[PDB]
Protein chains: 2
Amino acid sequence: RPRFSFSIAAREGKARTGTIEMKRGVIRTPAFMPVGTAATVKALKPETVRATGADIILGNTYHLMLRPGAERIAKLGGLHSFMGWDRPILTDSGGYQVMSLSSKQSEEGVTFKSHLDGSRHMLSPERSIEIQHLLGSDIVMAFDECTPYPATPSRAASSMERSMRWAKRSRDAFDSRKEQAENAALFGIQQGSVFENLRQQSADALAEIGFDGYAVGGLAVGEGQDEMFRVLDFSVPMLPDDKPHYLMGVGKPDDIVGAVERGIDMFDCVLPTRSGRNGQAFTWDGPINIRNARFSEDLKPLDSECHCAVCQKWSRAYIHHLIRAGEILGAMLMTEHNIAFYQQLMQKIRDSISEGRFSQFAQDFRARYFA
Amino acid sequence: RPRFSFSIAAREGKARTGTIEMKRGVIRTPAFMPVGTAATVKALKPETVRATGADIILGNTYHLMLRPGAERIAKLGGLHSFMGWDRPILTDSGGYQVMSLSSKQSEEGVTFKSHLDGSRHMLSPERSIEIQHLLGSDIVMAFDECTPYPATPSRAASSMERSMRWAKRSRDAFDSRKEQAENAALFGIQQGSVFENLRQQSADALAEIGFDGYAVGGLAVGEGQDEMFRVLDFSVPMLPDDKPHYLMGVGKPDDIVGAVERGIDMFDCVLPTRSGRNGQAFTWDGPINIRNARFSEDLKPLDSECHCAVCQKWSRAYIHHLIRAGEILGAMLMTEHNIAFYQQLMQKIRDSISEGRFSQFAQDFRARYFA
Ligand SMILES: CNc1nc2ccc(NC(=N)N)cc2[nH]1
Ligand SMILES: CNc1nc2ccc(NC(=N)N)cc2[nH]1
Ligand SMILES: [Cl-]
Ligand SMILES: [Cl-]
Ligand SMILES: [Zn+2]
Ligand SMILES: [Zn+2]
């Protein structure tokens, strides 16, 4: 079993489908990664996450370093053993949460106060890589400096250029740790906001360093789908074609389809889990809010085609009751269905690309989903 | 498959072990019934409830008549289909929640305002039985009038005597509904508080009417274990020996053991589910609070002997993290373990009675549990 081997089995336009082979398992691409920020995909046992079709989940350096702690997780045997997920885990590097959740930045790194208890903590390229080593991540993200949306040209350039210097420091720290370099992979993060020249400068710097995969940062932060697709149109071709392309934080089903049409291979977002707990269920006819009174006596499953265990066993009417009553089983069932729906979407994307009918799939998907 | 057949396979002192055969399955006794007040055992799929060893669960007339509604559940196919539990369900009649949760009593019945939205509702012996018919309950409880603890002799007698008249009305309403009389069972509820003469009067009235089983009401309401055991000492022998004896709302593991020693066959309580969500895990060495800092790096399972799936797969340290983080999976894992622990306790009770070593089991259990 290889450390990291990406193979493209089929193409259609800019879209690709294939596999990433890693020591802990195969990742089918395009892939959707359920988010497991606090060492759990919310409301699901790991076996249920696997049963939905997920090949890999996402963890977070920032959250786990605060609770329960990186050294503690390593002492307990690593993140895989701790949470009971034995397949690949990608960990974000913490740069986004430093901006979004915490409350001093320099070239060396960043010091910050935890949002949970105000205790002071430090992150740097070297410390982020070390934390991801302690967690035992399979895909390690380079540590970057993020800037809020909407970013001015000056702030976008400044954070991107520092991110590129930090990408080289992340590369060197990873390569210095033998066990990490032999068993994990390292992805760089392209920045530059909506500005084509900065995206190009960022892509050039990352390719010169060399990574196992390339993420597109700085999207899914409020820009809207038209603008995101515009940025992807020019940004993805700048990345090495022969390595995976990971769009961080995306997204809604239609966002995923359009991003695949633009060359993206990997995705993560909290939408299926978080909005599931809030009562939103994804269906091939668009999302529904199960709390709506129209579902109070609806005996049909959440989605009429979905193969998930929830749709085999429980009605909309029951799940409507559970969510309106605040019952934990409502969160469990909505989340399992939504994650299974996302995996079925990815499976349909992969099959349609492999069969050379992805264009028609995307058209049919949109016509029905937005009808 | 019979409507209702109780068979005692073995005895030791006042303790009994055996089976209740019903159309939807066999109930091994002494039995513990997980509580599923809102058409769910909190945080567990029904298949997980079954995997812990539960033969029967408890639902509630008062809660289900308010949300989602009894006629609605019947229109949707009954409670079993609605929640996905195909085995026996016992439903309490609502008399306790009218007292404990709602906010006018007469000989006919009771009118009350819902605790959820203040809407007005009515309950009576006839309406309670009808609601339990609409739900499709397998074991129907007679509708009683409860009085708060501690009850004066006057209030205990008054509520008991009305309860006995309402027990006859419950019997007649059940017998008038052919489908119910042919497929379900009906239990009476002995009242009389801590007063031996009232317990005797109540037992005499219930036996004259005749029921499939006899519950002991009015305990687990604050009286303490010594007093409860004292009341059981004289109350249980008053009930027909050849029918099941159901102690409502009990209880802690040691309460269950002592009640079995006094002739009780069936139990229900929210303790394993509710306290599980709050961080209390049951072990053979007594309860632990998993949130305590001493468990932060403990790799052992919740209990060293427990056969449940949680103890096969996750450490105390992980569950400690989950509960302290407010994660739903923490509630799921704690609840599964606690319900499995309760079922393993019942299995050890049943086996020890069948083998004529229940006295020694109870002594060994207490010496270790309270060490
Ligand atoms: C919620 N949206 C969302 N977009 C993202 C882009 C990037 C990152 N992380 C990173 N640059 N280390 C996280 C994101 N989260
Ligand atoms: C929580 N304790 C607790 N003791 C109980 C006794 C009786 C009942 N119900 C009834 N008489 N219809 C419920 C109980 N709940
Ligand atoms: Cl989430
Ligand atoms: Cl509960
Ligand atoms: Zn489904
Ligand atoms: Zn266990």
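Using Swiss-Prot numbers, chain A covers 11-113, 116-383, in order.
Here the Cβ of each residue, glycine as well, is placed from N, Cα and C on the backbone.
According to Swiss-Prot, the feature active site, proton acceptor maps to A:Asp102. For A:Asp102 (active site, proton acceptor), the same-chain residues 6+ apart in sequence whose C-beta sits under 8 angstroms from its C-beta are A:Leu68, A:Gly69, A:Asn70, A:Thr71, A:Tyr72, A:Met153, A:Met260.
All protein chains considered, the CB of A:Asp280 (mutagenesis position) has 24 other CB atoms within 10 Å. In the three-state DSSP scheme, A:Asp280 (mutagenesis position) is classed as strand. Swiss-Prot lists A:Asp280 with the feature active site, nucleophile, giving sequence analysis as the kind of evidence.
Non-local contacts of A:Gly230 (substrate binding site) by the CB criterion (under 8 A, 6+ apart in sequence, same chain) comprise A:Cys158, A:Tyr161, A:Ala163, A:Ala168, A:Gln203, A:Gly204, A:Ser205. For A:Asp102, A:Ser103, A:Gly104, A:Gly105, A:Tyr106, A:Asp156, A:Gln203, A:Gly230, the entry in Swiss-Prot reads substrate binding site.
In sequence order, A:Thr295, A:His349, A:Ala352, A:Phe353, A:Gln356 constitute the residues six or more apart from A:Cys318 (Zn(2+) binding site) in its chain with CB-CB distances below 8 Å. Secondary structure at A:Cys318 (Zn(2+) binding site), taken from DSSP and collapsed to helix, strand or coil, is coil. What Swiss-Prot lists as Zn(2+) binding site is A:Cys318, A:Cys320, A:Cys323, A:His349, and the listing cites experimental evidence.
Under its mutagenesis annotations, Swiss-Prot gives A:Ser103 to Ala the following note: Strongly reduces activity. Look at A:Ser103 (mutagenesis position): DSSP puts it in coil. Close to A:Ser103 (mutagenesis position) in the fold, though at least 6 residues off in sequence, lie A:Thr71, A:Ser140, A:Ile141, A:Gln144, A:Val152, A:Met153, A:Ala154, A:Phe155, A:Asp156, A:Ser182, A:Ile201, each with a CB less than 8 Å from its CB.
According to Swiss-Prot, the experimentally introduced change A:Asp156 to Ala is described as follows: Abolishes catalytic activity. A:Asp156 (mutagenesis position) falls within neither a helix nor a strand when secondary structure is assigned with DSSP, and so counts as coil.
Here Swiss-Prot describes A:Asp280 to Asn as a published mutagenesis experiment; the accompanying note says: Abolishes catalytic activity.
Nearest neighbour of A:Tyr106 (substrate binding site) by Cα distance, taken over the recorded positions A:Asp280, A:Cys320, A:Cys323: A:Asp280. Of the deposited chain, 2 residues are missing between A:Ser113 and A:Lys116, and the straight-line Cα distance between those two residues is 8 Å.
Within the set of recorded positions A:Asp102, A:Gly105, A:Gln203, A:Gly230, A:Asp280, A:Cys323, A:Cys323 have a CB atom less than 6 Å from some atom of ligand 5.
The residues near the substrate site, meaning same-chain residues not in A:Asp102, A:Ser103, A:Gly104, A:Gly105, A:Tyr106, A:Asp156, A:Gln203, A:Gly230 whose C-beta sits within 8 angstroms of the mean position of the site's C-beta atoms, are A:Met153, A:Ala154, A:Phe155, A:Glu157, A:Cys158, A:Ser175, A:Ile201, A:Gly229, A:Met260, in sequence order.
Counted over all residue pairs in A:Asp102, A:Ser103, A:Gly104, A:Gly105, A:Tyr106, A:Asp156, A:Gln203, A:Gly230, the record's binders of substrate, the longest Cα to Cα distance measures 15 angstrom. Taken residue by residue with DSSP, A:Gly230 (substrate binding site) is part of neither helix nor strand, so it is coil.
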